[PDB]
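J.: My questions all concern the structure below.
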Amino acid sequence: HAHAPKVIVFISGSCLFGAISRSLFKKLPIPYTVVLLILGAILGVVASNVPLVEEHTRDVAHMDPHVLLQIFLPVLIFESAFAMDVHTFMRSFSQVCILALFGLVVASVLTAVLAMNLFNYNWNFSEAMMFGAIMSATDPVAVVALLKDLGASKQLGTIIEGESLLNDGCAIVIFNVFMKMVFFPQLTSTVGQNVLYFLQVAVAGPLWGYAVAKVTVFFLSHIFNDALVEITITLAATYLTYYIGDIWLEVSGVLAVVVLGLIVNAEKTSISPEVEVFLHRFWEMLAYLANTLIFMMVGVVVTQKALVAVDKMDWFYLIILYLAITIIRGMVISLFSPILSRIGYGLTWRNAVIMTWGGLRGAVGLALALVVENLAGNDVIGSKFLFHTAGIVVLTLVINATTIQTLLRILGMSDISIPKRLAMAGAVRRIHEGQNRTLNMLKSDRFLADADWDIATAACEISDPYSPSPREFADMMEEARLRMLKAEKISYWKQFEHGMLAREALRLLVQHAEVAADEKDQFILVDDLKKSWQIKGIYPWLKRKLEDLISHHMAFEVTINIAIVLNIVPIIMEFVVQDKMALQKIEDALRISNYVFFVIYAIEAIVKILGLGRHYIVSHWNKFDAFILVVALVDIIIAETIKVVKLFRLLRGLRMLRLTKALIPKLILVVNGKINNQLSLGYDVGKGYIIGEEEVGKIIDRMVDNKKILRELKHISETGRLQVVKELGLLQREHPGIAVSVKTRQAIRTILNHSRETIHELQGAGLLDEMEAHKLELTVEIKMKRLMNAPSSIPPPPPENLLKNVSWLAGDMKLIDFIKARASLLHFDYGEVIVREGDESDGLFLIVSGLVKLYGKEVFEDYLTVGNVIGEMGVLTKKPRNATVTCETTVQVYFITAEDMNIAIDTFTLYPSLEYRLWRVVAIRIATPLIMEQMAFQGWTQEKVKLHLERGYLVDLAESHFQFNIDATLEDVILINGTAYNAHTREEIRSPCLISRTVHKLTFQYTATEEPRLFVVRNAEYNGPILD
């Protein structure tokens, strides 16, 4: 029937035309949007003659301005804000802000000045400012894609994209300001109201967006196993933010949406990953639909009613205007360069040329031009506006967008760096070799012997897409430095791929490594890393002040807070109503409520005095509460009989003020969260640097040739590691609870990661069904998300709980009581020596608080902190101290004398014997470096080695005093203590040593003073006899 929704046809047709254009013009330089404009023009000239087609284009080609703005702009702005890398955007926030705001102002003003003078149109400054704002908006989606692919600079892409976003947002604000002056003029008003309006649009808008964003990310972090709710909440939050901002609050909706998108992007962790990957594509699709629709409408309407009033002189104006805007953008960038080169990422002239030439115009400008076209009606201003906007869009998409690819080549930015070319060539060669191996495997298959191999080998091909003298010693120094930095980069990437680093920490470490590589003689400086864990002083100061500020039934204060929350609505409503109506009976009804609240507060007084008596008035909070109570009594009495300023105005304020007693704790939580978000990054960066240094120091050991170069590199590595360890140890002292929270979160994250890996292994091997594995995965996922809601500060466990959790005491209640009954807590001051080299191994130390320096043979200078234990080797092997222990802070330490430990060893024996557990804990630590040195030239990290060893066990060596080695079942064999010799060659192995694969059979002897111990790891599956 005639009532059908004909716009559906136009929307679907726009989708089909977009698909066709993106398919045909994929490899050509001309972007598909120009083809969409041409198709829209063809459709418009057809509709002008075929009446049937008009009906199917009328309802959308003549859409109302407000519908256009409210439906499309939220999509485009939110997609732009949500797609980009916010952290890099914030790391270059000053450059982007200076340009997108001040440069936008100057560019739009200069464009307006040009329009008022060059054009024969007698435009006033308001219309000229509308013209300038429309044409200062930018849409660099193509240029940013080219930069991202070619990798000239990842930061340049973010700078250009963020400038486009903030320029788009502020170009809509300016157009809104000047649209009212041109099409909705009003009586002139005061500078006071102008300032109020400026605040409303520029300051309140971002705050409204921030509030909605925080509420949204709050609710998102509590939604579990419900993707649809997350997606719908994102959609509704965006659209309601824009709508409530523009229509109800009259704040700048576009800026609110910008802030909302940026915040929701930064807080991505509150969104389940499978919903994040969906949302990215969802908003990309919505933006694509919006762009296609806008271009089709522009073509249709510009051919229908714009080009019918275009004069021969306008084209000259269009060309001059294109040149003018290009020159203006270049001049703005050059003029501000003296400032921008000194902040953020800096600038270089080639980057300036790229940023100037890449200023493509797009959908936002055309949407605003359509708004002007619709609002102007019969005035030629609308036709001229749309003509010039479309002309500039076409020229930039035909000239700039096509030549940008070649300009990157001319400016020397499209070149692929040699490291990337070598890596890609190696990867391609490896892929080809693997394909050859698979082909040889298949050619032996009986069921594939008749395959047409000429087609198969051709189809699967993957091709390269990029197709002691003084000088000599310094050259070797540079070689070693560069190769060390390369190894460190590889190590950081490997750490990230296993979840041991956050992407931010990985980025920091890699960026520092690359910065060092280009500069002369630079190794990664710890002083530059130090910025990652420097807590800004504002937050500790706020925490201390608030804790001072805040510092009997549990339900009472909650009840009173609820009472005040119930107060505020009646109290605020009553008096605005009383003023607005001037019924009196309604006024009386609300007035009566004061007595109810006064009764509640009298009950408060009675029941608080019940537990405090005269001491009630000591606390300042109680003093203020008493003041408000007495003032309420005064208000009632003066109500029975200058009236307003006491009765009515104080109720509004004194109520809402006394709520802060509950707010202060939540601000403490917020400050704790802010400190945590920095301390976690600091720990991640420091630990990543430590682990990378440990690995690379065992790569370089036989990868740089000359010994002196190796010694310099090792010295630098050690002097970095020690500083990082000391700094991270002192961080724990400054903020103990936040450090405990960080470390517990890391522990849970690692446990869940490995549990997920076991679930996937069980699924792949078929021991668990394809359905139930998903159920366990869902449980793991919901457990992972609840970490984001974990408290930012966890009170540090008391010392007895640290003793309860030592590795070799866990779960053995009787031994836990035995040690707890005999361990004595010794307190030591700064600079004291707990034990010294050569001292008899008189006992163990478990550090419950503080930091200690280990020094000994100057070769070994490590530090240890809370939770670490000292002296296990001494107590087990009865040999003097290996290092001197010095207190770098006030230190508490559980001391267990060696005699009590020997008694415990004697008295506690089972299959997991206490001596066995101690020796196992020592053996893993001894073996980890030993296995590292052999496999550092292969693809396993430190955590892989430690997990590989955890599967192992310690040989009894008394049930069989000789060890027979079987390659088919043993991955590695390590001698931890004592001496061993091969039964065949009688060659003695006299140190911590990996038993060489060539050895068949080890043998030993009974020498009590040096009784040997041996460690072994069986292959993934050796169902044979275990002999722990």
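Here chain A follows Swiss-Prot, giving residues 71-537, 570-653, 676-706, 725-783, 796-1011, 1030-1200 in order.
The way this entry was determined, per its header, is electron microscopy, 3.4 Å.
Cβ atoms here come from the backbone N, Cα and C positions, even for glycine.
Not my notes, these are from Swiss-Prot:
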BINDING   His73  1,2-diacylglycero-3-phosphate binding site
MUTAGEN   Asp238 to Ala  Abolishes sodium:proton antiporter activity
MUTAGEN   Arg399 to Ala  Does not affect the production of voltage-gated currents. Abolishes sodium:proton antiporter activity
MUTAGEN   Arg803 to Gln  Alters the half-maximal activation voltage of gating current. Shifts the activation of the transporter to more negative voltages
BINDING   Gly1043, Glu1044, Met1045, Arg1053, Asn1054  3',5'-cyclic GMP binding site
BINDING   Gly1043, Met1045, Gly1046, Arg1053, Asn1054  3',5'-cyclic AMP binding site
MUTAGEN   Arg1053 to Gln  Abolishes cAMP-induced shift of half-maximal activation voltage of gating current
J.: DSSP three-state call for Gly1046 (3',5'-cyclic AMP binding site): helix, strand or coil?
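T.: Where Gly1046 (3',5'-cyclic AMP binding site) sits, the three-state DSSP reduction gives helix.
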J.: Using C-alpha positions only, work out which of the binding-site residues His73, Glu1044, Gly1046, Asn1054 is nearest to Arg399 (mutagenesis position).
T.: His73
J.: Nearest to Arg803 (mutagenesis position) by Cα, among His73, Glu1044, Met1045, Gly1046, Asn1054 (binding-site residues)?
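T.: Nearest listed residue in space: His73.
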J.: What three-state secondary structure does DSSP assign to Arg803 (mutagenesis position)?
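T.: The residue in question, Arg803 (mutagenesis position), is helix (DSSP, three-state).
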J.: Return the residues near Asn1054 (3',5'-cyclic GMP binding site), defined as same-chain residues 6+ apart in sequence whose C-beta is under 8 angstroms from its C-beta, sorted by sequence, else 'none'.
T.: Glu991, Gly1010, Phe1032, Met1045, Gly1046
J.: Would you mind ranking the mutagenesis positions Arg399, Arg803, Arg1053 by how many other Cβ atoms sit within 10 Å of each Cβ and giving me the lowest?
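T.: Across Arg399, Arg803, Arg1053, these mutagenesis positions, the one with fewest Cβ atoms within 10 Å is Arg803.
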J.: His73 (1,2-diacylglycero-3-phosphate binding site): which of the recorded positions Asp238, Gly1043, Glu1044, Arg1053 is the nearest Cα neighbour?
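T.: So, of the listed recorded positions, the one sitting closest to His73 (1,2-diacylglycero-3-phosphate binding site) is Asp238.
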J.: Same chain, not part of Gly1043, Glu1044, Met1045, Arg1053, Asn1054: whose C-beta falls within 8 angstroms of the C-beta centre of the 3',5'-cyclic GMP site? Give them in sequence order.
T.: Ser995, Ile1042, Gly1046, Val1047, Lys1051, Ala1055
J.: Could you tell me how far apart, in whole Å, the Cα atoms of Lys1011 and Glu1030 are, given that 18 residues between them are missing from the model?
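T.: Per the coordinates, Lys1011 lies 5 Å from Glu1030, Cα to Cα.
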J.: Counting Cβ neighbours within 10 Å across all chains shown, tell me which of the recorded positions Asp238, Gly1043, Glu1044, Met1045, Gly1046 comes out on top.
T.: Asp238
J.: So the entry has no coordinates for 12 residues flanked by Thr783 and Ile796. How far apart are their C-alpha atoms in Å?
T.: 13
J.: DSSP three-state call for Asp238 (mutagenesis position): helix, strand or coil?
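T.: Note: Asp238 (mutagenesis position) is helical by DSSP.
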